[PDB]
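Q: The structure's right below; bear with me while I get my questions together.
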Protein chains: 2
Amino acid sequence: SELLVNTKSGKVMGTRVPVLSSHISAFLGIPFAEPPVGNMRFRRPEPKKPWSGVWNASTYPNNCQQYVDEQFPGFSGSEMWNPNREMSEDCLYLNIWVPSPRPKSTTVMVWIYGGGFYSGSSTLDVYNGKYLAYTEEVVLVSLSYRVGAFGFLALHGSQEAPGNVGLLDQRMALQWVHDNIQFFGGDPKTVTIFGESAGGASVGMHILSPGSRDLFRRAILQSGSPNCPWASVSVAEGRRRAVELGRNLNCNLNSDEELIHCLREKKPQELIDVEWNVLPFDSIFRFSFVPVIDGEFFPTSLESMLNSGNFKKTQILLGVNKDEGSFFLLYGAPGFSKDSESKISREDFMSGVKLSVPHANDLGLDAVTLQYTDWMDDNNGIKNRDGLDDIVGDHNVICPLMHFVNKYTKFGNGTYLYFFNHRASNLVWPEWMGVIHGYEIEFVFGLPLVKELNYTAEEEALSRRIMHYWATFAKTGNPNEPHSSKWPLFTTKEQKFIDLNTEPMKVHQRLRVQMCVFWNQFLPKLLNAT
Amino acid sequence: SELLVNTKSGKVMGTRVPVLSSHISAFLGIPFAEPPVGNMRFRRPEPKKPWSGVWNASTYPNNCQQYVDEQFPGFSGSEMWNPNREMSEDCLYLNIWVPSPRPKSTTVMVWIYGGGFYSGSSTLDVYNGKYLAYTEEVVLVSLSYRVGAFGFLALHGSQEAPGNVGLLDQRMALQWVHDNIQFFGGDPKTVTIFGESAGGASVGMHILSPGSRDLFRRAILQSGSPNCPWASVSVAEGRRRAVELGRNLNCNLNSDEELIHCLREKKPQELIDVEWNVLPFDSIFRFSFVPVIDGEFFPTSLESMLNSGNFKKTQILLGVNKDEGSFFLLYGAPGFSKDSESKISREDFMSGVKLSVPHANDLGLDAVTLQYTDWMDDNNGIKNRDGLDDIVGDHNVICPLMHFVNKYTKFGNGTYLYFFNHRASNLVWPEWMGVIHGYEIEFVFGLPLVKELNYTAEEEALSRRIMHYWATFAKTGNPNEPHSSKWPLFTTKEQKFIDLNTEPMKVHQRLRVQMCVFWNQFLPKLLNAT
Ligand SMILES: O=C(Nc1cc(-c2cn(CCNc3c4c(nc5ccccc35)CCCC4)nn2)ccn1)Nc1cccc2c1[C@@H]1CCCCN1C2=O
Ligand SMILES: O=C(Nc1cc(-c2cn(CCNc3c4c(nc5ccccc35)CCCC4)nn2)ccn1)Nc1cccc2c1[C@@H]1CCCCN1C2=O
Ligand SMILES: *[C@@H]1O[C@H](CO)[C@@H](O[C@@H]2O[C@H](CO)[C@@H](O)[C@H](O)[C@H]2NC(C)=O)[C@H](O)[C@H]1NC(C)=O
Ligand SMILES: *[C@@H]1O[C@H](CO)[C@@H](O)[C@H](O)[C@H]1NC(C)=O
Ligand SMILES: *[C@@H]1O[C@H](CO)[C@@H](O)[C@H](O)[C@H]1NC(C)=O
Ligand SMILES: *[C@@H]1O[C@H](CO)[C@@H](O)[C@H](O)[C@H]1NC(C)=O
Ligand SMILES: *[C@@H]1O[C@H](CO)[C@@H](O)[C@H](O)[C@H]1NC(C)=O
Ligand SMILES: *[C@@H]1O[C@H](CO)[C@@H](O)[C@H](O)[C@H]1NC(C)=O
Ligand SMILES: [Cl-]
């Protein structure tokens, strides 16, 4: 009744779920695509053919095939991001939380997970949509999309592996929401897409892409933006990496057809076991199979589209965390450890700068080093550690996002910018890692409202504040409720943003402006000239 | 008797001068070279031919021909640097102050004036040697040398205008002191050469040049060093500037012989009136006719000599003032005025860095700008003003001297480094100009001991401290008297220096190390790329 919904592709039966001493409706694992298996590996997705009978939507779906992180086996801080369901190429499903009783036509929020375009799952505990759906009375959808080679192997000119098909998975789930969310009490004209890291870059890519623009109303980007250096490659580099994948697996490389036929014969984990081998440099915060600037999903270069205003004009809300770079250093840079303060020697600092800016020549590396080194105190291991942390976060997340925010605001209809700098009281990671990439998600999704998880009362209040900003923005284009302190519009001239933490809101201006002139203006000019 | 001295070139008669309620002997205007006039213009100096009779040495000599500064007619702050005697090409003279009664064999200090190698006079009020000679019981000499085209026109390969003849003037005066100062009670084995700005660069140039090394014992460099960017040119650039001088005067340019012959026929003022026209760029802190790296006075490049230890190994005392760049901006950069706070707009800032680093390409100018701009507050006219001030001082004086001191200390026998940051209570210049290039000289020469000049008691104490440091260093190679606070040696590892001011001594380390990494390491590497 409330749990039995007839959609344009067939009937679905959801389940009644408890939430915070109440209940709401969950529809888990609804298919929005034909399974992209067999001959459909690497191909654009196809709409799900209608089914007869009742689709059982009581259980989370499979997760897409991906490299599983084993660096810290059994450690919750890393395991919380790994697939928690069986992995399968048959993974194109979405999940829906609906307030109970079903509202008439309410705001919809669609979550796009991150994971560097090589990993990610809609089913992680921190993406549980029920607290936000219940607390803010929104219809909350989480989609899925192919990652790694399965989603982003790009042999431009082939229609069998054109590239960007994981972005097209996202778009097909948005099309399904557009066509069906009315049956779940959602308003298809008031859909907000939001996501973090690669999911934030994805949100920005749909803002840019003409074929995506009519499938949502407004957007939220968390710790990612479409212009991030890791978020896309050229057609030539994508082809190079695809050919090198075939080389690693002893494939015929004489033609796209023969290469693709070979790759389609391999078991999924065979592809995954060599995926990191196709990267051109030793690096951190770089991923093998990512979106390609193809001339179709992206009609021209990202920068030209931003400069000309060739993008969807709407409201955006976006922001970054204080220490975006810290876990990346843990995973690939010398001298870092989860079990120590990770004081970094001068030698390991120089190695880390090179891993962090792998495309830079030696003069570019010198420029980065000078910008982040205190030459009154250059053997300070804490300053070396924190300097590397800032390099990774500034280069890969904060300054790309500030470039996006300044270009977008010239043409958009409203920008709201935040700086999340609260360290959770119950964090399992060491203090040197600070406010880590991804650790605002648990506040956005209301996990501190769960007493059993042992957040402080101020952390519950912060989460409620953030959920209300997010959902009020989603409903109206403005995070502030009329009548009371106000989160001010970010403007080209004043460039205001707010901190998000347990203290009373403070307004600041020009987020990280000094370092981002270096990353966005000077270093690109230096690398181009040298 | 005491005032009658027979030298190797002939007899001289000095004069008895009052000083601080006592008296000392002065020997003013002693010739040490043949007048470099007529066909001797531009040529190496010749020793003064012996004279008969008694040279009347009671009067200051003529000053060398030079561009006279008329920017502020009648203003003492600028007029105090202009020639105060008649100008003449017949200007190669020296002055000697001798304690009374005549000492037996005492320490000698020889002053080399600055003035950008285009100006300067031994006879300025602030170079009056009588207070230092009387107070510290030293024999004090001030020499002279040809400036401008007369001293540094350079047509390499010609023996008629080889370049560097002003430096050979200085060397001939050092040779005269070596041969004759014993007759005045001075020890030729304990001669300290000291000088400021171009005079300080000159002192460092005699440290490097083999033909000079044996003519002094130890050295003091004030706000100047031999590697300063304004202090030398290549043989090719020296030739270009010489030919351009001839072009400005409608000279035959077909050979060095004809060019030189044309220039020797011109009145001195004719050369001076076009001197500034040969500079390659609009600039500040750049001078037309300066030492040339010739393969003779300087056997190889300054950097290669510093790197190999090819220089005199002895003790040095050297340092800088807080605001070296300030008067240079007043003289040639937009927005600066002696009669205002000189708050600098962003537009005038950009023009100022271009005038300050004239040799830099656009990428280099961006790098300077980024290094000295606070992008949280880029329209602050006070920050823009002080940033430009720092740029001029760091690039032209402080960081070249810090490079010299770090290279010298690897091979030398004792380095003492100071930072002079006292603004005089009776200064005639506005507050924004701070601690100005040249304004430590009056303390070195003891002018605050003259009650009539209205220095404070604390400033007289500071002057007495500085004169005792300078003279104790001259006598012993160590500015400290073994018995009490102590000025520590500058070492490669700890890099210590002291402030010089009216407060109790502070020891610091790594003088302006952050900016000097930029000027000494990064920017040269940037400018040398594709
Ligand atoms: O894995 C590699 N590099 C790497 C991984 C990552 C990485 C790891 N993870 C784990 C995912 N978990 C987390 C997520 C987030 N936050 C986290 C916070 C803490 C811990 C895990 C997190 C937020 C966004 C969602 C995901 N994400 N990114 C980031 C940057 N570089 N390199 C690698 C792995 C195997 C083999 C090789 C390599 C390298 C690559 C370079 C060439 C040579 N290599 C190999 O052969
Ligand atoms: O004079 C010019 N520039 C300039 C002068 C100077 C300059 C002036 N002076 C006066 C000397 N007096 C002082 C001294 C010292 N301190 C002083 C402190 C305050 C005032 C005068 C001082 C300490 C060292 C001894 C000298 N010294 N340096 C410094 C840097 N740039 N440019 C100029 C002049 C005439 C014509 C032209 C130009 C420019 C040159 C560039 C090309 C175009 N130009 C001209 O046509
Ligand atoms: C050397 O020159 C000085 C300076 O002109 C002569 O001394 C001046 O002489 C006049 C009268 O002859 C006195 O009124 C001044 O007081 C003197 N000034 C100084 C500074 O001494 C001196 O007589 C000359 N001696 C000679 C020519 O033998
Ligand atoms: C749907 O699946 C769940 C678990 O697999 C089960 O508990 C439920 O009864 C199923 N409903 C059906 C088959 O109608
Ligand atoms: C958004 O657009 C409306 C209508 O064009 C305009 O009135 C409003 O000022 C805009 N707001 C912003 C923040 O651009
Ligand atoms: C949460 O707090 C309760 C109450 O003290 C405690 O029993 C439980 O172990 C805590 N859980 C965690 C994961 O810290
Ligand atoms: C100076 O040289 C002497 C002679 O070798 C040496 O004993 C002394 O340690 C040196 N002093 C410094 C400060 O280098
Ligand atoms: C010194 O001060 C006195 C009184 O304060 C004044 O008469 C005299 O002119 C001053 N001298 C100078 C050189 O300024
Ligand atoms: Cl100042």
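Per Swiss-Prot, chain B residues shown: 25-508, 511-556, in order.
Using N, Cα and C of the backbone, Cβ positions are placed for all residues, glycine too.
Residues or ranges marked as active site, acyl-ester intermediate by Swiss-Prot: B:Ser221. Among the features that Swiss-Prot reports, active site, charge relay system is placed at B:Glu348, B:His461. Quoted from Swiss-Prot, the note on mutagenesis experiment B:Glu220 to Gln or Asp is: Decrease in activity. In Swiss-Prot, a mutagenesis experiment is listed as B:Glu220 to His, annotated with the note Loss of activity. In Swiss-Prot, a published mutagenesis experiment is listed as B:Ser221 to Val, annotated Loss of activity. Per Swiss-Prot, mutagenesis B:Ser221 to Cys is noted as: Loss of activity. In Swiss-Prot, the entry for mutagenesis B:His446 to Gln states: Almost no loss of activity. The structure shown retains the original residue.
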Q: Just to be sure I understand the break: B:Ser508 and B:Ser511 bracket 2 unmodelled residues, and I want the straight-line distance between their C-alpha atoms in Å.
A: 6
Q: Could you check which of the recorded positions (B:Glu348, B:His446, B:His461) sits closest to B:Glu220 (mutagenesis position), going Cα to Cα?
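A: The answer is B:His461.
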Q: Between C-alpha atoms, which of these recorded positions comes nearest to B:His461 (active site, charge relay system): B:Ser221, B:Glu348, B:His446?
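A: Among B:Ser221, B:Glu348, B:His446, B:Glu348.
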Q: B:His446, B:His461: which of these recorded positions has the sparsest Cβ neighbourhood within 10 Å?
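A: Comparing Cβ neighbour counts within 10 Å for the recorded positions B:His446, B:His461 gives B:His446.
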Q: Going along the chain, which residues six or more apart from B:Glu348 (active site, charge relay system) have their CB under 8 A from its CB?
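A: For B:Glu348 (active site, charge relay system), the qualifying residues are B:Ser247, B:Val416, B:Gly417, B:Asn420, B:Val421, B:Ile422, B:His461.
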Q: Using C-alpha atoms only, work out the spacing between B:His446 (mutagenesis position) and B:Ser221 (mutagenesis position) and round it to an integer in Å.
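A: B:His446 (mutagenesis position) and B:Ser221 (mutagenesis position) have their Cα atoms 18 Å apart.
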Q: Please work out the number of neighbouring Cβ atoms within 10 Å of the Cβ of B:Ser221 (mutagenesis position), leaving out its own Cβ.
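A: Taking all protein chains shown, B:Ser221 (mutagenesis position) has 27 Cβ neighbours within 10 Å.
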Q: Tell me the coarse DSSP state (helix, strand, coil) of B:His446 (mutagenesis position).
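A: In three-state terms, B:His446 (mutagenesis position) counts as coil.
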Q: Under DSSP, is B:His461 (active site, charge relay system) part of a helix or a strand, or is it coil?
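A: Coil, per DSSP.
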